[PDB]
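This report concerns only the one structure given below.
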Amino acid sequence: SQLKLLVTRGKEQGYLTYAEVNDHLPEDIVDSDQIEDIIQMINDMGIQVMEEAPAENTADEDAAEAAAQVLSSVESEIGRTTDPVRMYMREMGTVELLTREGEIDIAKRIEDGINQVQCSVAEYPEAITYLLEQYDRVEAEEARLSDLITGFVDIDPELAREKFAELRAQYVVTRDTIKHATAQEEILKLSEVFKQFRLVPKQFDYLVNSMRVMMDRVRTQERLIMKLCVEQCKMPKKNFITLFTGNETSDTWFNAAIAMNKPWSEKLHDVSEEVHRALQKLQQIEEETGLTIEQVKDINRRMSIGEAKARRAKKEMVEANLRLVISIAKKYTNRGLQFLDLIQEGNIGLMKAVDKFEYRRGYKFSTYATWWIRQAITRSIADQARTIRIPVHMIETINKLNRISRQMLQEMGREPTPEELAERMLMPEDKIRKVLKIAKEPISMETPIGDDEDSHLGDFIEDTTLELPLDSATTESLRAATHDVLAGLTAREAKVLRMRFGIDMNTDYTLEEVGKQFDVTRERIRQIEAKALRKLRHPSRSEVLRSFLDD
Amino acid sequence: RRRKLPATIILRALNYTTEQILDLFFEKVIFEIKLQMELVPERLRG
Amino acid sequence: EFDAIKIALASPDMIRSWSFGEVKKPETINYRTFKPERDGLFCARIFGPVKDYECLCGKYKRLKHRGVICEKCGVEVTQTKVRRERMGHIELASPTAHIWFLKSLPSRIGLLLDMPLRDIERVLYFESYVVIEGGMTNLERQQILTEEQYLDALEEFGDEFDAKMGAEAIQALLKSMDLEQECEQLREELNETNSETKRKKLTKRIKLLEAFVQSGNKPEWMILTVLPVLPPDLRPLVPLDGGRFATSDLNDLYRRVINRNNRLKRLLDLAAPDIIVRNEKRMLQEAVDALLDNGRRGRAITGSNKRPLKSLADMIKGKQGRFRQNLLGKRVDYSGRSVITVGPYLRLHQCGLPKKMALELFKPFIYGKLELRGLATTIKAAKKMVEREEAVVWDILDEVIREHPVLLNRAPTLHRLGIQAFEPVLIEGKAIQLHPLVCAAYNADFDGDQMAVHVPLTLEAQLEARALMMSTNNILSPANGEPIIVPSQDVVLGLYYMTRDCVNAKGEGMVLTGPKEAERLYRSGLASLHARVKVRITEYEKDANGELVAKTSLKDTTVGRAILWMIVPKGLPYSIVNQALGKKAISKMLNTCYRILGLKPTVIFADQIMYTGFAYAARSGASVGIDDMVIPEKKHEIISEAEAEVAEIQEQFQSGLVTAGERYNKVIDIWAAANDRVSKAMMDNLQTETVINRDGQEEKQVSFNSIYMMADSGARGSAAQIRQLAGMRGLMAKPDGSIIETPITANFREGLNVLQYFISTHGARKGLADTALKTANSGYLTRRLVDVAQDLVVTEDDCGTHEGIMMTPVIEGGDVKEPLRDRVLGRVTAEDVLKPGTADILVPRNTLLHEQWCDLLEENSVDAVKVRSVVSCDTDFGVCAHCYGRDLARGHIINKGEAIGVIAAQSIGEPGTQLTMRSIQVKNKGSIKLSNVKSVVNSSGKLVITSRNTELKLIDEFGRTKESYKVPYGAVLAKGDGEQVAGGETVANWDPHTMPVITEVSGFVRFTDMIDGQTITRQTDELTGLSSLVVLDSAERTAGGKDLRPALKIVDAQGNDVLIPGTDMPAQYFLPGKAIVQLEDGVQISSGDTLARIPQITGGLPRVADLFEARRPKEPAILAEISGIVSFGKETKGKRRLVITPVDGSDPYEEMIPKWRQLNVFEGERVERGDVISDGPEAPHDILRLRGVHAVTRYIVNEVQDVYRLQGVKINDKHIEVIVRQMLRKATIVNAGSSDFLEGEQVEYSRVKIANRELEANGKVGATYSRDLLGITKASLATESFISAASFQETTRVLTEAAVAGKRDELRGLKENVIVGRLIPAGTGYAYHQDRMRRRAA
Ligand SMILES: CCC[C@@H](C)[C@H]1CC[C@H]2[C@@H]3[C@H](O)C[C@@H]4C[C@H](O)CC[C@]4(C)[C@H]3C[C@H](O)[C@]12C
Ligand SMILES: CCC[C@@H](C)[C@H]1CC[C@H]2[C@@H]3[C@H](O)C[C@@H]4C[C@H](O)CC[C@]4(C)[C@H]3C[C@H](O)[C@]12C
Ligand SMILES: [Mg+2]
Ligand SMILES: [Zn+2]
Ligand SMILES: [Zn+2]
């Protein structure tokens, strides 16, 4: 319609004026870039913007028809945006802010989730043996006492050692008392006394990961059995639910299920070996677990639920905190890094805050974050803003000098001198000159340096690693002359010289191997080489080789 | 150099009413009610 | 080595196959040890060593270790130039779409998915979801779902639901697709979808799918998963002086991509909220698209400056890209430039070269020749000897230069004579000396111009310089066979002065024994150079089979002519030097020598002419003074008279008796007449003198005034410039294009006052500003014409065709402006030229018409010869030598391997900065002849024109036309066919207005349906009251009469209705609207009586450009789309309707003739296809369709030669037909026949032509077609090579189209072998390519 009217003239004249296009342009508000998009869309069939009123047609109809169809779509469009920052503001402008009480609920949800996870990992106490072994090795002076554990939930090493002694006593009195009615109570008491301790995040995560590896091994075995008993044998799931579940340890559910007088039971004969190996691995692991796998399964389910609750909790905290970072980031727009990059770097510092924030101390987040965010923006501007990376320390020093220099200029009405800068700062003066040399950003090799031929700066930079052609001809001339002066000699001495220096060969053989082939003991071959040299030395055999002696 | 819009918009943006716009731009022909009109000899040039 | 270049999409496996390692860090080099970092963009363990044969740690430093990987760093020890070839790769964290295949206007991804671009972009930028094989749960594949819709649909659908977002969704769509099944479905649909738009879309899509299937690609390769990384040495980080570094913009883009990819990978492992990961993926997409093609969809990306960064696409495309600049326009060794001086002592094959410039250009030759003679023991010794400039070095240099041509070239190479080969002559100084006779070829003068000199190195290059490019081989213009080595300005003045008589000079009436005695008398002072004497002259003539028979006689001539006769070679006559010998006489003399004697005599003769002219121009002592500019004695009287006349006109205007518009023209004409009078008086007072005498009586003779001598001889200047020197400056113009009424009445011998000078300044600056535009516009046309015609080559000896054009002289109304000789010389006859008596064959056939044959044709006075043309050659992919003609630069039939397209383009283009964008009265005596003439005896027995194509030609006594006048319809001719006429004998007259309506027989007329007040109006003359019934148009007449058609059928006195005399149909002559029926209603009339009386190009270079670009005229003349009887039907329907019901054929053809048009055909008339209905500018496309190919070529050559002829330019018609041959080279198929082509399809004419010829030899039938006419731009666009096309078209469009099609290029054009750096298949390299093709067929 309106666009079609604009096309009408375009073609009728073969050209149009910026004003007429902008006016006929659909009222459809366009965010500049959109207007930019359509201008080329019109340029697709070919048109002259010409801010003023006015050279041949070379446009394929296929391009033309496609541009026409997309042009029609532009009118039917509503809010098409080809700009990432704008899209980001919109997708972010869809989450409400949180009030002061709005972090307490989230924080307690996080604390409850992590407490559930801690108890669930606590229920599986087999790790306690690993913790005890680590403590024993540490007490063997393999590591620091305070590095293994960040204290306990109590403040002195003697108390920690007493608690470790009690833990070991309970472990030994519970492990050796399985014989079952009361063993569960002993295990519960052991877990409860272990709950009073506090572990470093790295060791706790390692224990969790080891447990996950064991559980994934068990799950791999179970799924291998399932695929070897269902896909190959079409074993009804009802049989698996009835037999495998309930015991989960013996071979009765599989080995003794072969006599069920069913086709799948008979077909299990072919795959009995691999499933039997899987059962053997499980029996061992089931013994290693020493706990009903179903109970473990429920432990993992509860842990997953707690982790999901914690993750979605912070999610909302970080959505309001994305609402932020946009402010701090705008403070470094022209610092050598692009805005969306600054914002995304801040979002990571924000995540780091939310996970390390304690509401008990009642800090305004908007303050336990406005730092973590700026630290992450500046760290980035320092580690990936220059093509030639500079250490954070050198960047700090350079910024300090650029400041101390501004003040000295304002109070001296004159740029300071490498000497006065050294005096005002605390640097050996030569260090100042070194830091005042760290070349600024590389120049663009396409920088226009023209007005005659439209030539760029990179066109005038020469290649310095090239051999001149009179040096390649000179080299071949020596490679020949040498053959003459040398050939003008007897065979054995010529080969001695050839081997010693490497003429026509692939190694500068030392005297030992030359003697091996020529049978001798160095001193003679040394003798043969020296005669040759003094010989080729006299005039009448070394005039052209002399010429090759630059002088 | 933006999109053009009708001129009168700006006048309305300057706190002008339609009556004032017409008073500024156009002259006035009066009519009386029988059905008599005042005539100015110069107006009916042709 | 290689014989083709294949192009296709790259699989991720292939991209990993190219790479030597993965780049993982955005690092480039260390900031203190400036060494490459471990896994960065300038690494050494991925891209190779930074020093030849050395590791980076330094353990392995000697070549003896070449080929091992040091374990302290893994840097293979090899050559550092391997760093210029090795690629890396980057593993993207998320698939990314290639911008070229996503945002090319046809949008290959969208075309292949049948999905609009907006949906693809929305899914791409995480705006909405999509369905990838939704399955059997009410889902539709490729269905767009917004986020909330996806959420709510996920509910109650426990199935996977196969929905995704982002470039991975697009990749899944492409991967799950099957092309063969789509082809099957499309065929099934095309079986029963016979609807225009629908079947068109189905055919388009099945074509695209079949092409993609054949290409061998997979669609999922359009989505990037691995990103290649360019070798470091093509994007270097070079250190500069002062510690500064220079870097390529690609390093910034690569660092951006790597930073965002690493951030995305790190952010995926932190399980961040999906908003963050979506934004990171969008950023990664943006960074990759900026790398591949910056600012194609976004706005841009800028570096430290505000300039946009240069991307990979920006390094191939543009006017600076590799596919352009470097590859045909690079810097060259063994070359140098300098300033040019005259050097009048040189021979045409020799140039003066500075000794110092030659000691540098020929340095390696000097080293070699020194070492070969023992002067220097080694090459370093030789380098020091030449450096010291020893004495022996100059002798060795003189030996090296002896026979070794050098190519000289002047700035704008506009034609091939801008590079020529010369033998050097070592000279002192620093300026090149250039033979004067060559200047015209270079368009060079000696006021600061410079020339470049190149030296051929190989043996073949030297031989080509000596045999092809030498200046003594190129003395004829390739545009026209005329010599281009004619003496220019001072030679002309000297030779004109020498051969120039005067009334009474020393030694008049003497009798000499020969030229030698004449020269002996002049140098001894005993005779004047202008002394009418009698001399015994001996002249030889080849009046035999090459015998040179001698004749001695006693000629009457001056001393100077006899002296000049000494340099003329034997075979020429004596009348050539027995005239005043101006500028054109000398060119005629050189042409005669060339055509009679050959090439070597012509070269010797031209040098002798130059020497003699220079000598005697010095001798004359000609000069220019102020008294030489003689102002007329009556100038002021003429000016006063004109001023009085203009004053009288002005005072009358002030009295209101003349309008201002008319008085303006009156004053303009008065001043033009005054200017003409002044010029005539000046030129008559200047061009003659009085001299006394042999006896003592007055006698007039041609003046020896220096200015008139320069102007008359053609040496320099013209009467127009002498007019501004001695007459009046004349009439100026205005910035508006108007002519200022008052002229500048002063000349330059006087002075201009300040006002007149201020007026003159405007014209000067206007001209200065124009010249530049003309230059820029002539370059455009030449580039476009070589792009179209570059690969046309003579590839055969004789195609054996029997068709050709019919050459006859071109006559525009009056005299003939181009005889038959110019148009037919050098061509080959297609048919025997029968003697005008029809007796026997004059030239049998296949005879190259050289000068002797053309003289014979002039003797027999035949003016119609059929000649073979390029545009109608049967050769496939080329042209034969017989259909071309002869070379025009060599003078003989053309040779196989000749780039006739480049020659044609350059010949048309070079003369274009010299082109500026601007009743019958039988004059002679002859027997008038008429053509296509229908007529009937009038009342006085005079003839009446009853034909729309009537032609009158003043056939002369011999039967050769000398005038051709189109005879207006409805007019009467006094004389008749065979009736001899005379001067001013207006053969006929006709109304300058109002097309008359004539009948055929004398009889009464009934105004049937001609009702007054209904169909017509009683407009009887108001004053004379004479019946003037006027037909009323549909709206003009009553609605009832509107349907009624006004008719005036003839009726006999018997009361019967007369039938058109000689026809059964009654003599009804329906009159259209406005028809002036001054005749009374129902009135008897005479035979062919006036039944009624219906009421009544750019120029210059833009005219030529739009003539080759086949542009349709704005008011296209309408023609007879078919032969038959004209008529009409549903009128007023916005456009009147017409029909030509074929006499026997059906389909009367209906047309929407716009009513505002003025038809030329009576509603009842018969016509033939290609007959004017309306009238105006003809359209080339109509002419090709209605009339044959020979009738559109004749139109273009004649239409484009008018622009050139008007300006005095002369170029042969061969060159315009080779361009036209390239315009109509595509054919549209009409009936598929028994061939394998669809009907509505365009194919190469040379392809359909051979497909059915081979089919016809078999037991099948051919496919019919209709030829197409294209402009030089679209015709070019159709090249079958993506390398040649990528040079002068849009590189991005060419490479995306070729990659998806899996195209392959086999180098056989001239532009693709230049880029790849191998012999072009045209000239000396035409034999190489032929043997290559032989071996390949093997
Ligand atoms: C105006 C034309 C552009 C070109 C002539 C100008 C524009 C920017 C200039 C360079 C930059 O300043 C950076 C360096 C500064 C050093 O001091 C001298 C070298 C250095 C490359 C400069 C040389 C030159 O002057 C440049 C290329
Ligand atoms: C008309 C534009 C001026 C241009 C020709 C001048 C202005 C600055 C000059 C360059 C700079 O010095 C930086 C480099 C210094 C190296 O030593 C030699 C190369 C290098 C590019 C110089 C060559 C040349 O001299 C430049 C480009
Ligand atoms: Mg000049
Ligand atoms: Zn190493
Ligand atoms: Zn031919």
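The residue numbers of chain C are those assigned by Swiss-Prot, with the residues present covering 16-933, 949-1126, 1134-1375 sequentially.
Structure determined by electron microscopy, 2.8 Å.
Backbone N, Cα and C atoms are what each Cβ position is placed from, and that goes for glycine too.
According to Swiss-Prot, the protein has these features:
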BINDING   C:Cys70, C:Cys72, C:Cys85, C:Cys88  Zn(2+) 1 binding site
BINDING   C:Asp460, C:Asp462, C:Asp464  Mg(2+) binding site
MUTAGEN   C:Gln504 to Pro  Resistant to antibiotics salinamide A and B
MUTAGEN   C:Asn690 to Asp  Resistant to antibiotics salinamide A and B
MUTAGEN   C:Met697 to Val  Resistant to antibiotics salinamide A and B
BINDING   C:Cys814, C:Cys888, C:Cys895, C:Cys898  Zn(2+) 2 binding site
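Looking only at the recorded positions C:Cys70, C:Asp464, C:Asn690, the one with its C-alpha closest to C:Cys898 (Zn(2+) 2 binding site) is C:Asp464.
Annotated Zn(2+) 1 site C:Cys70, C:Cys72, C:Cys85, C:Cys88; additional same-chain residues within 8 Å of its Cβ mean position, judged by their own Cβ, are C:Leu71, C:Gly73, C:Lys74, C:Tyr75, C:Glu86, C:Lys87, C:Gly89, C:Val90.
Surrounding the centroid of the Cβ atoms of C:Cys814, C:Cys888, C:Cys895, C:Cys898, where the record places Zn(2+) 2, the chain contributes additional residues within 8 Å, namely C:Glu811, C:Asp813, C:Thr816, C:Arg883, C:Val885, C:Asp889, C:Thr890, C:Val894, C:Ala896, C:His897, C:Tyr899. A distance of 61 Å separates the Cα atom of C:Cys70 (Zn(2+) 1 binding site) from that of C:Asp460 (Mg(2+) binding site).
Considering only the binding-site residues C:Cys72, C:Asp464, C:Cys814, the residue whose Cα is spatially closest to the Cα of C:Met697 (mutagenesis position) is C:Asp464. With a cut-off of 6 Å between Cβ and the nearest atom of ligand 4, the recorded positions C:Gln504, C:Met697, C:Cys814, C:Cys888, C:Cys895, C:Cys898 reduce to an empty set.
Selection of the binding-site residues C:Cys70, C:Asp460, C:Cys898 by a Cβ distance under 6 Å from ligand 1 yields an empty set.
Sequence-distant neighbours of C:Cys888 (Zn(2+) 2 binding site) (same chain, 6+ apart, CB under 8 A from its CB) are C:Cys814, C:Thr816, C:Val894, C:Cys895, C:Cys898, C:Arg1258. All chains included, 16 other C-beta atoms sit within 10 angstroms of the C-beta of C:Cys88 (Zn(2+) 1 binding site).
Taking Cβ-Cβ distances under 8 Å and a sequence separation of 6 or more, the neighbours of C:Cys85 (Zn(2+) 1 binding site) in its chain are C:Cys70, C:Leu71, C:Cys72, C:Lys74, C:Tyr75, C:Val92.
Note on proximity: of the binding-site residues C:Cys88, C:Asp460, C:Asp464, the one nearest C:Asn690 (mutagenesis position) is C:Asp460, by Cα distance.
Checking the recorded positions C:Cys70, C:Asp460, C:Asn690, C:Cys814 against ligand 5 with a 6 Å cutoff on the Cβ atom leaves C:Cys814, in sequence order. Compute the center of the Cβ atoms of C:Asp460, C:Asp462, C:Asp464, which mark the site for Mg(2+); besides them, the chain residues with Cβ within 8 Å of that center are C:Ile355, C:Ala459, C:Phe461, C:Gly463. Cβ-based crowding with a 10 Å cutoff singles out C:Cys898 as the top-ranked of the binding-site residues C:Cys70, C:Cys72, C:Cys814, C:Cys895, C:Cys898. Checking the binding-site residues C:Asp460, C:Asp462, C:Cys895 against ligand 3, the ones whose Cβ sits under 6 Å from it are C:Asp460, C:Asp462. The most densely surrounded of the binding-site residues C:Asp460, C:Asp462 is C:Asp460 (count of other Cβ atoms within 10 A of its Cβ). Fewest other C-beta atoms within 10 angstroms, among the recorded positions C:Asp464, C:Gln504, C:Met697, are seen around C:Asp464. Cα of C:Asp460 (Mg(2+) binding site) to Cα of C:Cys88 (Zn(2+) 1 binding site): a span of 66 Å.
Take the Cα of C:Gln504 (mutagenesis position) and measure to each of the binding-site residues C:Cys88, C:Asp462, C:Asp464: the nearest one is C:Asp462. On a Cα basis, C:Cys88 (Zn(2+) 1 binding site) lies 60 Å away from C:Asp464 (Mg(2+) binding site).
A distance of 65 Å separates the Cα atom of C:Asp462 (Mg(2+) binding site) from that of C:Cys88 (Zn(2+) 1 binding site). The 10 Å shell around the Cβ of C:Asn690 (mutagenesis position) contains 20 further Cβ atoms across the protein chains shown.
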